[PDB]
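J.: Have a look at this one before I ask anything.
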Amino acid sequence: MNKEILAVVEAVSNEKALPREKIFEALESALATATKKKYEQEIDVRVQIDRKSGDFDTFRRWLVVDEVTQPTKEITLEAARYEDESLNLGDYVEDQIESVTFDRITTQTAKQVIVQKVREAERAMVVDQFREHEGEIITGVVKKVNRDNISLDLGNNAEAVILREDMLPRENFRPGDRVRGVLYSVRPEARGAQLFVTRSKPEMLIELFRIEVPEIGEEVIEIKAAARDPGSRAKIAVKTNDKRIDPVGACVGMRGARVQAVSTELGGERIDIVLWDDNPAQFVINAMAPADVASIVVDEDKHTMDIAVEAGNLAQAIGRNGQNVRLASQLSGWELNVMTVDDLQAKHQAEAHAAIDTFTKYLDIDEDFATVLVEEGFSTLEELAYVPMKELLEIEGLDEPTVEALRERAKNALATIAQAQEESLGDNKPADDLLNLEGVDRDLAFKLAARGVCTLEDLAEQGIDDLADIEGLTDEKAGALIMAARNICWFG
Amino acid sequence: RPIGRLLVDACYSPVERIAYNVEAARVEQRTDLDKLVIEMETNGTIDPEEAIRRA
Amino acid sequence: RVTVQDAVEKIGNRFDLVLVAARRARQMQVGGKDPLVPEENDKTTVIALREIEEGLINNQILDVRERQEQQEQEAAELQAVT
Amino acid sequence: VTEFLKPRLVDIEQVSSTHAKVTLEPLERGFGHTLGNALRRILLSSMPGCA
Amino acid sequence: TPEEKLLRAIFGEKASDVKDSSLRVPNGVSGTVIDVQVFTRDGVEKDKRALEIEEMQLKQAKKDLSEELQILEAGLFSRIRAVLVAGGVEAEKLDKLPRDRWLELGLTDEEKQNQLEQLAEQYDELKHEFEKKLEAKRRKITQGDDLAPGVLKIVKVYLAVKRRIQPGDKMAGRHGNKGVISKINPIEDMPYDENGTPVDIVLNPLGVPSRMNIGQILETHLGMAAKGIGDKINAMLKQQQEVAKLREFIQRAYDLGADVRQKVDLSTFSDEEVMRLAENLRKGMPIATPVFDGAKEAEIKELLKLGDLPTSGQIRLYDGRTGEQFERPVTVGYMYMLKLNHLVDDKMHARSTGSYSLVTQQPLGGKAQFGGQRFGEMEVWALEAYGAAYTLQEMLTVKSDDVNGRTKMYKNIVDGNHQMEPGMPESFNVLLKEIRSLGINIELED
Amino acid sequence: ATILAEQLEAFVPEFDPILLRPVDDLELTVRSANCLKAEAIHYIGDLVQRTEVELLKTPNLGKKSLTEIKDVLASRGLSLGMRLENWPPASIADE
Amino acid sequence: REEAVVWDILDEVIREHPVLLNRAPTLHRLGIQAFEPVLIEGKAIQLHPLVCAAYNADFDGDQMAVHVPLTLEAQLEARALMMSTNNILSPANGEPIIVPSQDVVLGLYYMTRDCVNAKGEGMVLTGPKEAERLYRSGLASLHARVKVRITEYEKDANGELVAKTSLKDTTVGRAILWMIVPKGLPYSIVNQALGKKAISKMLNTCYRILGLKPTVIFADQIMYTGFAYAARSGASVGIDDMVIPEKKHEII
DNA sequence: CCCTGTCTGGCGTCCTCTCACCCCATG
DNA sequence: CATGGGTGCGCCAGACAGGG
Ligand SMILES: [Mg+2]
């Protein structure tokens, strides 16, 4: 009876490595809840278990509050202090109440609350101790297969889930099968599956390589990037600081044994291992393997790279359904345009001709001088307007007066182009002039400007009949806007 | 809900016996017209014109 | 459904009707096969006799389809192995 | 107390031509007969026409 | 569990593995608890409600015997007042003194003082008798009762159901015209007549020429005659008519016949009994018809002529649905019909899966025991007579006897797979054990 | 239906009146009602102006009677410490 | 608890699931027949009247047992062997066992009969539809002899129904009952007075010619029109209906 | 042994619904 | 306490005597 409480507390404390205090607090809450259910009225109840005897006293708790909303469970601070002057806001006032007999009903409630406390203590500490597993490749047994997810048993009442998107496209699991996967997220669904496991994401590939390649687990080789088409093909980029170690050779292993072990675990996924380079162009050449790259052109402003290949290698460089270029682009972070050497030259000739036409049209220069600007690397009016004067003065035949005139023309061309578009639609010119009339939204200003009504004066000159076809403009609203425009233009 | 209430059955019905007797009409010079004479039998809780109006 | 007269007109024994319709309803209920006639949320028994009345099911066609869809499963297994 | 089950013609299964079958639900535990009898007696004679 | 054995910690007793469970009762009947009896074998502690019933019955018997003494003492004092009307009467002096001394007043040795002495003997007998009988009645209430071997207390509770009527009860007249009441129509659908009143019950005419009980039609016509006289009394009384016209009509309705036995006259009822006799006749006039010396046809006709009913007994009746007349006028009247206690919510029963018998694993029999209907031998013959073979196999292996077969069946039904795993009847194994328990060696070959 | 329907167209600021009630109408325990009467609290409008801290100073008013008063006031949508401007109305000042 | 959602569940499982009704003294095989349930507010099994002549079941306090075919082969045996539409001939002979018993033959015998004068004596009618229209409106009587024009379908070819239309000197009730007869039977099956032997051989000739399904639907239409016109008949029994012979006392 | 009288056995409708009561006796 | 100590049914039918 008495000594049995101590023996139970000691057995549970030792078996679940849990603080005795946390078990008692929970038993007190369990007994309070079991007591509340025996009364027809909603009462507040505190239970206190004596830590030496295992005896327990049950109260009618009265949550000491400032304002009473529930007179059956709450008492004012003034009324609580009339019974005991030591009470504060948030304390409990008690009332001698018959403790519930410990029948198999309370026993079952106590068992359930202990089990729940162990899930939030023993199992929580087990998950904390398995900080590596929360991130590394956990191993589970398939408990249940549904259409949209697989429930894994990890042991110790821990359940994990693999979602349909987190599976490989050709995997078929049965109840009782062993499955490995990366624990990529821990949420708070204690009841059910709080653990989310992936086999499809790139982290599964990284951690399989960490286990299979000791040199990655020892931090001698680093995986810098991983790009993956799950169950089909992946690319990994590897670097080492030790010049004595070939990082690609280490990840492949003797006759490919290491990469084949990882591929086999991923259902026969093809894995390319590439050397990481700190030069983006050299890294993209490596990422494009097994296709040979002839030339690369880098557009830093668009964050894009044009990759020229021999006409025989084009199909290999793109890969089946663009898989090779897509995985290389995801691995590099660059947008990759794969074309032939002939197509790249034709593209550059078309861009050079478009730049020459743009410069000839807007800068009032001859085609010979526009060609020199494009040969010196200028492709946009913005570059010519904003580039440091020193770079323009390095061009053979440019003097300081001609560079100043060229920049002034480039700035004037940009201003004209911007103003034209803003007046054609409702970007700035019609979004201020035509939109001056109170009531003009940006959409209506662009609809007006599409009819050639670009200014508040143009609107003041219109009739209601001239605007009647504008979708969303009633004759009354047209008349109000024309009158508002006339009041500002003619009577302001 | 308490033990002291007593529930009787509820016959919410004011009328007892409704008998119509159709008969020939002569007030109007036009013949082949009919008169509908309805003798109801109320228990006093319903006015007869109110009964025929609700019906 | 009221009478089963034409389901005996097409299977003359009136006892083989029960075997063929039971085999058909066991294929439709637990095995998860689609009915060959569009239903009206009838139970699987009436859908079985309704397929019998169309003529598209009797014991000959059921043996033909079980042999072909057993040979298909073993052919899929053999082409998966070799 | 004056709130009854207001009915409606859920379907008009007009069988073939010059023939319909109009079903009306739901009525009270006794109003099917009074509407059937009223419509039956009126259609029979009251309804006018030429012949 | 540790928490189940921790009953001793917070409380005591022992362990909680023991199945805690309160004897709760089954369904099928409503009611209102009208009377509770509690009997206690002597020695057992009476609880608070048994002491409440003991105080209640002590109080009832105390009040009842005290009212016996008070009522018989009131009759005795009324006798004393009736005796002292003459012979030394005191008109004012009688109620000045308390009432228990009505004997020592001025009166000589006569029959009256002798009678007051005899009433004093009776009164003192009632006093000492009331003392000893109240002591004996407290003994009868307070004592225990001899009961069954090993029972503490018996609680008896009286539910009082009120069963109305429904489609399925059995009603019948007094001539053999039985019948299950089949539809409880609304008021409007009933065939009414050209006065307005709906008929209550519509029987079937075709039961008369085959089942030759022609007496029910004469009973119907004479009942309509009786109610015609009752309606004429109700009409002559609802109009607040003086007693002369009521006397006239009641006398004409009581003469009305051949040489008969009754021969009453209302000239010796004195104008107040005739109103109360008409208060009792207004719901109909009762008519005696002795067994083999009864009312002939012409007397029924002459009594139907006294009321203004049609002579042939048949009123033309309209319809409730169509509102148009039934051709060939029909017979209405009053028949005296009885409800029989073969009700329908005492016969109706249904069983999915209940308890099973012990010696042969088949369901129990009856309704109080929640049982299943006997699929008897002739029904087995009637299913052999069709070609139904699987229906009979599950009708005597799966649904009835084989225990593993029926648990497989219950799992298969709640999972949607209609399929039976047959097995063997367990009662056939009982047949093997009973034949094998003789010197006979029955087996199962192969 | 048109014929049959045409053949039938000739037939077819001190709260409110609750503040003016006496405290006895609140169904309070005989203890709570007698404690309020001892402090000259006669109307519900007088009770609603008093704070919980003021009611606890009243002789013989316990924490239990204060909870009863709150639960009863809450059942009527009233709370302790509401300020009524112009209470008591001149209609009550003459009793 | 019997919540509000289990009654829709119940109307889902009852549908297309036959039950075996069984009278307690089952003597022959027609005393176990399989029906489809229709749910009843009540506590009494409602049993179709024609089927009663098979069970020897009156309604004077009788009781019946219901049994549920659990498995799937048993549902199919209840529908395909033991269904009540399948038992329309007694196995002891060739006589139909779904013969109309007592109210319905009175309704027919009052309907198809004649009297020498009624409303609409000897008027001429363009079809059975206006025969029923003249009976309902109140212009003729149910038994009033009349020339109608009926179109009887005689199937004299090899499975082809040939229409022959003619004027039969008949009554109003015989035309109204001709609206219910299926196509292949001749008009002379209703031209007589239709007692009980005549309606039994009517259903028997319908079963021998047109097969099972018109005979089931025609047995139901017989029962419905017999009950309806027996209700319209008002065929009571009185004390005056038993006519004493005037010659009885002189014979005695 | 061939017929005659006797002596014992085997059997007689199906479903249901209540009720009442189940071994003394005693050294 | 624990054990142990009526006399109103009627037919069929075959086996067992019983004459014959
Ligand atoms: Mg019977």
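For chain G, we keep the numbers from Swiss-Prot: what you see runs 403-654, in order.
Method of determination (from the header): electron microscopy, 3.7 Å.
Note: Cβ is positioned from N, Cα and C throughout, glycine not excepted.
Feature annotation from Swiss-Prot assigns Mg(2+) binding site to G:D460, G:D462, G:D464; the stated evidence is experimental evidence. Swiss-Prot lists G:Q504 to P among its mutagenesis entries, and the accompanying note reads: Resistant to antibiotics salinamide A and B.
Please situate the listed features within the shown structure.
T.: With a cut-off of 8 Å between CB atoms and residues at least 6 apart in sequence, the same chain places G:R425 near G:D464 (Mg(2+) binding site), listed in sequence order.
When Cβ atoms from all protein chains are considered, those within 10 Å of G:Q504 (mutagenesis position) total 18, not counting its own. Under the DSSP three-state reduction, G:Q504 (mutagenesis position) is assigned to coil, being neither helix nor strand.
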J.: For the recorded positions G:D460, G:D464, G:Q504, which residues place their CB under 6 A from an atom of ligand 1?
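T.: Those recorded positions that pass the cut-off, since their Cβ is under 6 Å from ligand 1, are G:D460, G:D464.
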J.: Please report the DSSP secondary structure of G:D464 (Mg(2+) binding site), reduced to three states.
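T.: G:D464 (Mg(2+) binding site) sits in coil per DSSP, no helix or strand.
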J.: Looking only at Cβ atoms, how many others are within 10 Å of the one on G:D462 (Mg(2+) binding site)?
T.: 13
J.: Any idea what the Cα distance is from G:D460 (Mg(2+) binding site) over to G:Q504 (mutagenesis position), rounded to a whole Å?
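T.: Distance (Cα to Cα, whole Å): 11 Å.
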J.: Measure from the Cβ of G:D460 (Mg(2+) binding site) and count the other Cβ atoms within 10 Å, all protein chains considered.
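T.: I count 15 other Cβ atoms within 10 Å of it.
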